[PDB]
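Student: This is the structure I want to talk about, given as structure tokens.
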Amino acid sequence: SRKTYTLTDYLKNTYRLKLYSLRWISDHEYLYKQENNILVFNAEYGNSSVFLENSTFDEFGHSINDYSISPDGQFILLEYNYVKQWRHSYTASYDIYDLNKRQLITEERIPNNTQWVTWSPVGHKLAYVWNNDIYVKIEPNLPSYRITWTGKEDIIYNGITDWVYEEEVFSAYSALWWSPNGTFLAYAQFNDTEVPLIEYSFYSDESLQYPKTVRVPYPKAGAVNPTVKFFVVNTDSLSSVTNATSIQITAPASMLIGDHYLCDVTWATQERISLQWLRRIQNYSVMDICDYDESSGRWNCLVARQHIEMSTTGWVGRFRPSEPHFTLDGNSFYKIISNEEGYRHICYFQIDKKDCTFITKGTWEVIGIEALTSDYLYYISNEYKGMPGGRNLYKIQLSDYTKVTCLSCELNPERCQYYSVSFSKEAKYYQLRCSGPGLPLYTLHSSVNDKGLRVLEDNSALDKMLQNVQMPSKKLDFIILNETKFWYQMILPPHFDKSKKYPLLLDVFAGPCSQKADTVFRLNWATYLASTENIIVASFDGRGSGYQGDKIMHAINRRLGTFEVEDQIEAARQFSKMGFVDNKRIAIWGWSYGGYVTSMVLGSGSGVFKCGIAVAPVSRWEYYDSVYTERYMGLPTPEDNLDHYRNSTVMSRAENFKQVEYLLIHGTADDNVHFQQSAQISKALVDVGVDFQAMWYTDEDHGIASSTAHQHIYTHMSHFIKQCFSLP
Amino acid sequence: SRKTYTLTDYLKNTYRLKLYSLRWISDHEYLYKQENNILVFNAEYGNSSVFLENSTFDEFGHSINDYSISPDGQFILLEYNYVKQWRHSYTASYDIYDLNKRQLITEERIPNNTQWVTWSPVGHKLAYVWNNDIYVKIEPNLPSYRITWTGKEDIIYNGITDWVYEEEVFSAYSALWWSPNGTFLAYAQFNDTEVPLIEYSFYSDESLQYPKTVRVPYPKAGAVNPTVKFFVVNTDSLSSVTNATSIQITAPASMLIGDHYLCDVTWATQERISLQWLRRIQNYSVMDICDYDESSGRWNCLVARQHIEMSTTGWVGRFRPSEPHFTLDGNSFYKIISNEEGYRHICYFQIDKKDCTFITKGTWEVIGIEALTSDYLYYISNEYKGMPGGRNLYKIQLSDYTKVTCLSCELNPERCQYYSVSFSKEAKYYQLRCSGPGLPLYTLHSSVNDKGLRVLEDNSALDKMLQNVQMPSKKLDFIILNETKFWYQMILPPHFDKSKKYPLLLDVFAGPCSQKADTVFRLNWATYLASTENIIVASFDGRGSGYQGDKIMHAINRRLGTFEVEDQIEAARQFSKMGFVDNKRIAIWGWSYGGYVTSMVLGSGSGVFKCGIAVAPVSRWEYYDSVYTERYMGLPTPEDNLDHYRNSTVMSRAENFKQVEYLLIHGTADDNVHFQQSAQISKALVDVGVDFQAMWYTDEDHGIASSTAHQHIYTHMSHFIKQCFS
Ligand SMILES: *[C@@H]1O[C@H](CO)[C@@H](O[C@H]2O[C@H](CO)[C@@H](O[C@@H]3O[C@H](CO)[C@@H](O)[C@H](O)[C@@H]3O)[C@H](O)[C@H]2NC(C)=O)[C@H](O)[C@H]1NC(C)=O
Ligand SMILES: *[C@@H]1O[C@H](CO)[C@@H](O[C@H]2O[C@H](CO)[C@@H](O[C@H]3O[C@H](CO)[C@@H](O)[C@H](O)[C@@H]3O)[C@H](O)[C@H]2NC(C)=O)[C@H](O)[C@H]1NC(C)=O
Ligand SMILES: *[C@H]1O[C@H](CO)[C@@H](O[C@@H]2O[C@H](CO)[C@@H](O[C@@H]3O[C@H](CO)[C@@H](O)[C@H](O)[C@@H]3O)[C@H](O)[C@H]2NC(C)=O)[C@H](O)[C@H]1NC(C)=O
Ligand SMILES: *[C@@H]1O[C@H](CO[C@@H]2O[C@@H](C)[C@@H](O)[C@@H](O)[C@@H]2O)[C@@H](O[C@@H]2O[C@H](CO)[C@@H](O)[C@H](O)[C@H]2NC(C)=O)[C@H](O)[C@H]1NC(C)=O
Ligand SMILES: *[C@@H]1O[C@H](CO[C@@H]2O[C@@H](C)[C@@H](O)[C@@H](O)[C@@H]2O)[C@@H](O[C@@H]2O[C@H](CO)[C@@H](O)[C@H](O)[C@H]2NC(C)=O)[C@H](O)[C@H]1NC(C)=O
Ligand SMILES: *[C@H]1O[C@H](CO[C@@H]2O[C@@H](C)[C@@H](O)[C@@H](O)[C@@H]2O)[C@@H](O[C@@H]2O[C@H](CO)[C@@H](O)[C@H](O)[C@H]2NC(C)=O)[C@H](O)[C@H]1NC(C)=O
Ligand SMILES: *[C@@H]1O[C@H](CO)[C@@H](O[C@@H]2O[C@H](CO)[C@@H](O)[C@H](O)[C@H]2NC(C)=O)[C@H](O)[C@H]1NC(C)=O
Ligand SMILES: *[C@@H]1O[C@H](CO)[C@@H](O[C@@H]2O[C@H](CO)[C@@H](O)[C@H](O)[C@H]2NC(C)=O)[C@H](O)[C@H]1NC(C)=O
Ligand SMILES: *[C@H]1O[C@H](CO)[C@@H](O[C@@H]2O[C@H](CO)[C@@H](O)[C@H](O)[C@H]2NC(C)=O)[C@H](O)[C@H]1NC(C)=O
Ligand SMILES: *[C@H]1O[C@H](CO)[C@@H](O[C@@H]2O[C@H](CO)[C@@H](O)[C@H](O)[C@H]2NC(C)=O)[C@H](O)[C@H]1NC(C)=O
Ligand SMILES: *[C@H]1O[C@H](CO)[C@@H](O[C@H]2O[C@H](CO)[C@@H](O)[C@H](O)[C@H]2NC(C)=O)[C@H](O)[C@H]1NC(C)=O
Ligand SMILES: *[C@@H]1O[C@H](CO)[C@@H](O)[C@H](O)[C@H]1NC(C)=O
Ligand SMILES: *[C@@H]1O[C@H](CO)[C@@H](O)[C@H](O)[C@H]1NC(C)=O
Ligand SMILES: *[C@@H]1O[C@H](CO)[C@@H](O)[C@H](O)[C@H]1NC(C)=O
């Protein structure tokens, strides 16, 4: 008896992981939305109270997609008519509800199709973007103040990023930053005038007679990049001057010498802001620390306060320069950077001193700085057990770096080895989120002694259900190649028997700084394959992978499509040597970068793989965006790295595909890795007469995440894999 | 016992059908192009001479893909730098070789990127279109006369057709008609200003960093159509210091009242031109007959002299109203029209008489009028043996309609039941072109006594090769669908045994006035499927088929996606019970309209078909072009036919696809049946949770005819079919 974890179970989300989403409104309380009623909790005792009743907005005439209470808790921003755009961006309508009088504001309302809205960090001021222009509202019911007039569709962006800045630089749509108390409003401006447009059809609903053409300013490798400008305006002078001037903070000269980017902006104090810039050739980065000059009204950035951060073996940062964490007085800060041993650690900076002081160990890395107090600095790292795929919360004593404590390592070592954290406004409390290898466990803690106040969610319900199913196991481990260890993970079928030979599916990504082997617990396609189809699903983090030091991460610098690819092939060999793998049924599949690698492997001539599936794959780097691509590949010019750009394409290996069963899949509306990329792969396979399978997904983007589409692609892929392994 | 006809044989064109493409230059001679040269032949005796050896341009610096000899014989138009556009259209570079001096003309040459060129009908005058404007050269080496100045890319077309006129009306890129003696240059003008544009991406060569977007004025059902104007310019009058004057021929008022089309242009004499207009609602057309007036310089089209052709059961014409054949004095004419019973026959008209006189009749139809002499009217029909799928040349005595003679029926009955013809200028000689059921046979004859002069090409070489391969056979027969009989054909495997059970594949098209069951000999995919895979490939012509009368053809009027799909299923149903047909293994595939019908059948819930393949199918008529779609469906408005437009989509049948194995294929650069159509089919199947097989072909259009793609798609489809059949 006891059934297995079926494809339907996966697709219908029968076994759901319960979460405990919380939102800190103060240093002592947080909000917890219950799909109907949003109540506020007292961290100290856990007692609750309804903050906004379930029916408070019925008869609104619109479904509320999200709420956003202002800092002073006097107003709430109701978000509706949501319409996704790219990964983070989206458009929608907004209404402000006065809580002080249980009244909805019906005057000077925020425009329909607003692109972005943000409360000031204090009070209830509003700053929003509409038609690529920035507007500011001092009072919710009063007329807005326009800040920019240069806004222009697909050409000029004020307060919001263009496409590449959203996805690759800021991993965020917003391009404006309120100062801590809300006096100043800093924002960036992007000019995509000279940037080539990506164009693709969008079919929409059946009812559309003529397909629509989507055109998005998008710089492909080597193409013209958007240009950027930074401004700071004083919102306290809006109601006094009629057209408040936006002060521009330019340079650095070392940056203005050529193409560059604005990669980070964080306020240190009420009158101090830091700006990090990056050269197009991303091996050089510069941080400026500018102070408001009350006399000149301008913003000066002393060169003595300018910090250079470069890299000789690769690019700066994992995906971009590290973010700074200033001490309360804004005179010093903490930033993760790779030490002399190529390992990423926290080092302490003084704004006017160029040499920083490292405060963390060695053979492991700090993942991120989570909180800073007058006493300790809280951060997450993978030091525990020397497991690069594990994650824990530590705290180091600011006065004595030799004093480091792990607040999560021992809470429940068997069930929890991967943690994320969420502190209260002042770090008085913090929620710990354990995500594996056991079922997600959420707990609340007071920072005084790190005492565990209580368990917010332990997924006991789920646990009961899963004991009624032949669930698969997960093995996380390492192999040693060229005297260096490389981690991998396998999702073993129930009742694993090392004596039997199993068909293995190599789940891959292998992009720079990626990590596919961890302690995270997951209920996904692989879960079904192992549980029901008795298939071993493995992942391997080879050269180029991250969180293990630059020696490994920078291994593929300027050489994408090589080691990373070879290591996945070697991994299959290594897994075969373990004796429980069927040499005749080894498959491989990936998505995005995983698709690129899968494809490169499939067309490698290394007869290891029988079949493979590539989803939304990159086929040639000259087709992908500039920021991401050039970071690892440099420029596609003959004086730079053009040769390797051309030698690392998937099309150039078309002939080799005659010896493997291939399945190419791609959404036609993919704005990230354009359908074009697969379009050229199919065409190349056609030119050399190689048969293969294909599937396009109309109007789906890079995520192919529509409910029906999601279920269709996995259902389709299962058939392919089953057939390739002669199952069931 | 010998090899079979394999997929490679087909894809590689191992067994190639020989042809005899001649071009009549007079009433007595013709040109015969070859690989290394061009010869002139004497029809009377068969003797010939070398006109030029091509080696005349061994050092032209360009690869010529076509030659065009002035009717004069004095000049050769050399077409190179070919660049295909749509079905008939394309651009190209041109050079003119003066045969009198045997030298290339160096001055005033034709502009590169010329969209169209045509010699006048008699001398050596040239009319060409460049950048949407018309130009005329009176002498090959002389400066051109700018006829029009309004041309504008994608907006105004002078002398060439827009996408929809090229494809659905004139079946040609040309929109200019020289008068018989080359005095007048008639031409149409198209305004697409308000016509919506279909847009799609073209990826090009791997080296292209950014995909380019193709946009082309294309009216989908109910959209804003391009408007048209007609003009006539006297080429003997054009000055050089003055802009050429173009007289316009407008109306009819019964046409200007609403949307309409110019569907036919036919000169009657040196000074009389006829024009046929069709209302957007294609069940009413009017023919104007206009004569030039020297004193006023205008062209007058006397009312009363116009003829109305309308239909009450459907649309007018098979695809459009037929072309008129005017007598020598242009005072009368013959033209095919639908008689009272719905059959198409030849009707005799007097330019100023309202009713005409049918000179043919019966339950069969005249396919087309091929030649007219004071003595006879030569035409092709399917009267012989009552086989709608057969074609023979006949001649009817203009003095006594009782005397009709079949000129080809008996030449070789066993080998030939399908002919086409090519008469000399004045119909003194004619070339018969047999295309089935046996190997193609080309013969030359003389009209005086209908003597079989000589055999031009008998495909004897090919016949010797095929005798060494196990070729399949073809059975043409019919079934009775309550009262009426409907024809079908089956490509049968070698050594067919009615005792053995074979898998059947229903090859379908079934569009209005289509014919898939005929006596033509074909070397195609089905040949391989039957020859090598022993698969019976059938085809059926049900309600909607052509060449059998309006009762059959107009049955699907305003009702596409109904009777023709149901009948396709009825047929399959009866084939399955035949005994030598494995009812558990019946497939179905088609292209374009066939794709649509295949998809409609597969989503009908018949349970008759196991699997099916749809290539570049139409999914919903609102996505197809206006001229074709509207002709049968009317307008997609609630006052008209919107309801049926909505009830006849493929997506509406998604849920039914769960019971079958479907393969969807479509070229991404399809300008005809937009990739959009299959994108909407896949999306609807996904939304209903139906798994299917798919395959796109980047940068391939409606023909998916690039050499590699052609091979790939058939290779892909073959695997799919045998997989389904095993
Ligand atoms: C609030 O102040 C803004 C800062 O100057 C002002 O910016 C714009 O000012 C003018 C007006 O649109 C723009 O146009 C200029 O026109 C001259 C004359 O043709 C050109 O020589 C010049 O190159 C430019 O085109 C400016 O481009 C623009 N300046 C900036 C920095 O944005 C706002 O218009 C103003 N708002 C209001 C309502 O007055
Ligand atoms: C091709 O066909 C066009 C109409 O489809 C001709 O044009 C005419 O039609 C437009 C409206 O569609 C009229 O108005 C235009 O101008 C006004 C003001 O600039 C705009 O508000 C409006 O939207 C249109 O853009 C024009 O008045 C009318 N043209 C003329 C000259 O009156 C066009 O002329 C025709 N070309 C040829 C060579 O036939
Ligand atoms: C962002 O970048 C674009 C350039 O990519 C800026 O456009 C450029 O603006 C200048 C204004 O100094 C234009 O110059 C002007 O040209 C006209 C002739 O067209 C001339 O008469 C004027 O004297 C002046 O020289 C320039 O043409 C234009 N270039 C392009 C490519 O459009 C744009 O202004 C910038 N936008 C913002 C808000 O920063
Ligand atoms: C949560 O409940 C407290 C009540 O605290 C009580 O006293 C503690 C010692 C402990 O025994 C708790 O379990 C008891 O419930 C509320 O605190 C009140 O807050 C208001 C201001 O909002 C303050 O003026 C009162 O003095 C507080 N009451 C007490 C007894 O000190 C708190 O507001 C509750 N919050 C929610 C969200 O329900
Ligand atoms: C084709 O042949 C004729 C001549 O053929 C001969 O004469 C016939 C009348 C008949 O008796 C045949 O058996 C003979 O073989 C050519 O006629 C000549 O044409 C040229 C002009 O082209 C003219 O100068 C001559 O006077 C004609 N002579 C005759 C006999 O009429 C004809 O030109 C040949 N055509 C080709 C394409 O070679
Ligand atoms: C049609 O073009 C050809 C080729 O010209 C080249 O391609 C064109 C598309 C355009 O980009 C030109 O600038 C290119 O030079 C013309 O033929 C000549 O070709 C020779 C080289 O073979 C070149 O030196 C000449 O400049 C070209 N043009 C002339 C008139 O000399 C051709 O002439 C063009 N059509 C006509 C009739 O002018
Ligand atoms: C013939 O007509 C054309 C178009 O009307 C004339 O060419 C235009 O002349 C005007 C006035 O000089 C220019 O602004 C245009 O640029 C010209 N070209 C076009 C396409 O409009 C031409 O001059 C006329 N020729 C004569 C002698 O009447
Ligand atoms: C030509 O087609 C038109 C439009 O389809 C026919 O007119 C319509 O006929 C129907 C009767 O079935 C009426 O309900 C409509 O009101 C008529 N008007 C229109 C334009 O919709 C017309 O009868 C046809 N002509 C012929 C000769 O059959
Ligand atoms: C927070 O904003 C500024 C940050 O410096 C605070 O200081 C005032 O800043 C303005 C600049 O526009 C100066 O002109 C004033 O003189 C500053 N005030 C003082 C104390 O000198 C400001 O006080 C803060 N505002 C709020 C609302 O907290
Ligand atoms: C071809 O046709 C044109 C027009 O029909 C002929 O031109 C006419 O010739 C007569 C002389 O018999 C004149 O009276 C007319 O004025 C001409 N009409 C026009 C508009 O040109 C032309 O001569 C014919 N070509 C030949 C050589 O027969
Ligand atoms: C970061 O990498 C770039 C690679 O372009 C280096 O750029 C230049 O300097 C190299 C050696 O100093 C040369 O080998 C490169 O050719 C040159 N770049 C170009 C386009 O010619 C840069 O020095 C590196 N930065 C550091 C400090 O290592
Ligand atoms: C937003 O759009 C709706 C519907 O068109 C309209 O009723 C409403 O007034 C609009 N609100 C604003 C802020 O324009
Ligand atoms: C040794 O090199 C790398 C490690 O440096 C290892 O992954 C690889 O498999 C070995 N051989 C080669 C040439 O890749
Ligand atoms: C007659 O045949 C047609 C098509 O062959 C079919 O649709 C119909 O049901 C049959 N009987 C009647 C009464 O129409």
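Per Swiss-Prot, chain A residues shown: 39-766, in order.
Per the header: X-ray crystallography, 2.2 Å.
Any Cβ shown, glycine's included, is placed from N, Cα and C.
Annotation of the mutagenesis experiment A:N85 to A in Swiss-Prot: Does not inhibit dipeptidyl peptidase activity, interaction with ADA and homodimer formation. Annotation of the mutagenesis experiment A:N92 to A in Swiss-Prot: Does not inhibit dipeptidyl peptidase activity, interaction with ADA and homodimer formation. Experimental mutagenesis at this site is recorded by Swiss-Prot as A:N150 to A, annotated: Does not inhibit dipeptidyl peptidase activity, interaction with ADA and homodimer formation. Here the residue is the original one, while Swiss-Prot reports the published mutagenesis A:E205 to K with the comment Inhibits dipeptidyl peptidase activity. The annotation that Swiss-Prot gives for the mutagenesis experiment A:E206 to L reads: Inhibits dipeptidyl peptidase activity. Here Swiss-Prot flags A:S630, A:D708, A:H740 as active site, charge relay system. What Swiss-Prot says about the mutagenesis result for A:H750 to E is this: Inhibits strongly homodimerization, dipeptidyl peptidase activity, interaction with CARD11 and T-cell costimulation activity. Experimental mutagenesis at this site is recorded by Swiss-Prot as A:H750 to A, annotated: Inhibits weakly homodimerization and dipeptidyl peptidase activity.
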Student: Near A:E205 (mutagenesis position), how many other Cβ atoms are within 10 Å of its Cβ?
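Tutor: A count of 23.
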Student: Suppose we call a site close when its Cβ is under 8 Å from a Cβ of chain B; which of the recorded positions A:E206, A:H740, A:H750 are close?
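Tutor: Cβ contacts with B, in sequence order: A:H750.
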Student: Do you know which of the recorded positions A:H740, A:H750 has the most other C-beta atoms within 10 angstroms of its C-beta?
Tutor: A:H750
Student: Using a 10 Å radius around each Cβ and all protein chains in view, which of these recorded positions has the most neighbours: A:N85, A:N92, A:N150, A:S630?
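Tutor: Of the recorded positions A:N85, A:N92, A:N150, A:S630, the highest Cβ count within 10 Å belongs to A:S630.
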Student: Give the sequence-ordered list of residues that share a chain with A:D708 (active site, charge relay system), lie 6 or more positions from it, and have CB atoms under 8 Å from its CB.
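Tutor: Those within reach of A:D708 (active site, charge relay system), by Cβ under 8 Å and sequence separation of 6 or more, are A:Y238, A:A654, A:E738, A:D739, A:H740.
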Student: I'd like to know which of the mutagenesis positions listed (A:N150, A:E205, A:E206) lie near ligand 12, counting only a CB under 6 Å away.
Tutor: A:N150
Student: Determine the Cβ neighbour count for A:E206 (mutagenesis position): the number of other Cβ atoms within 10 Å of its Cβ.
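Tutor: A 10 Å sphere around the Cβ of A:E206 (mutagenesis position) contains 22 other Cβ atoms.
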Student: Work through the mutagenesis positions one by one (A:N92, A:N150, A:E205, A:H750) and name whichever has its CA nearest to the CA of A:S630 (active site, charge relay system).
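Tutor: Checked the mutagenesis positions A:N92, A:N150, A:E205, A:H750; minimum Cα distance to A:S630 (active site, charge relay system) goes to A:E205.
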Student: List only the single closest residue to A:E206 (mutagenesis position), chosen from the mutagenesis positions A:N85, A:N92, A:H750 by CA-CA distance.
Tutor: A:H750
Student: Sort the mutagenesis positions A:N85, A:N92, A:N150, A:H750 by C-alpha distance from A:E205 (mutagenesis position) and give me just the closest.
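Tutor: Comparing Cα positions, the candidate nearest A:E205 (mutagenesis position) turns out to be A:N150.
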Student: Helix, strand or coil: which one is A:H740 (active site, charge relay system) in, per DSSP?
Tutor: coil
Student: What is the interatomic distance between the Cα atoms of A:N150 (mutagenesis position) and A:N92 (mutagenesis position), given in whole Å?
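Tutor: Cα-Cα distance, A:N150 (mutagenesis position) to A:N92 (mutagenesis position): 25 Å.
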Student: Take the C-alpha atoms of A:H750 (mutagenesis position) and A:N92 (mutagenesis position) and report the distance between them in angstrom, rounded.
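Tutor: With the alpha carbons as reference points, the distance is 35 Å.
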Student: Express the distance between the Cα positions of A:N85 (mutagenesis position) and A:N92 (mutagenesis position) as a whole number of Å.
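Tutor: Rounded to the nearest whole number, the Cα-Cα distance is 19 Å.
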Student: For A:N92 (mutagenesis position), which of the three DSSP-derived states applies: helix, strand, or coil?
Tutor: helix
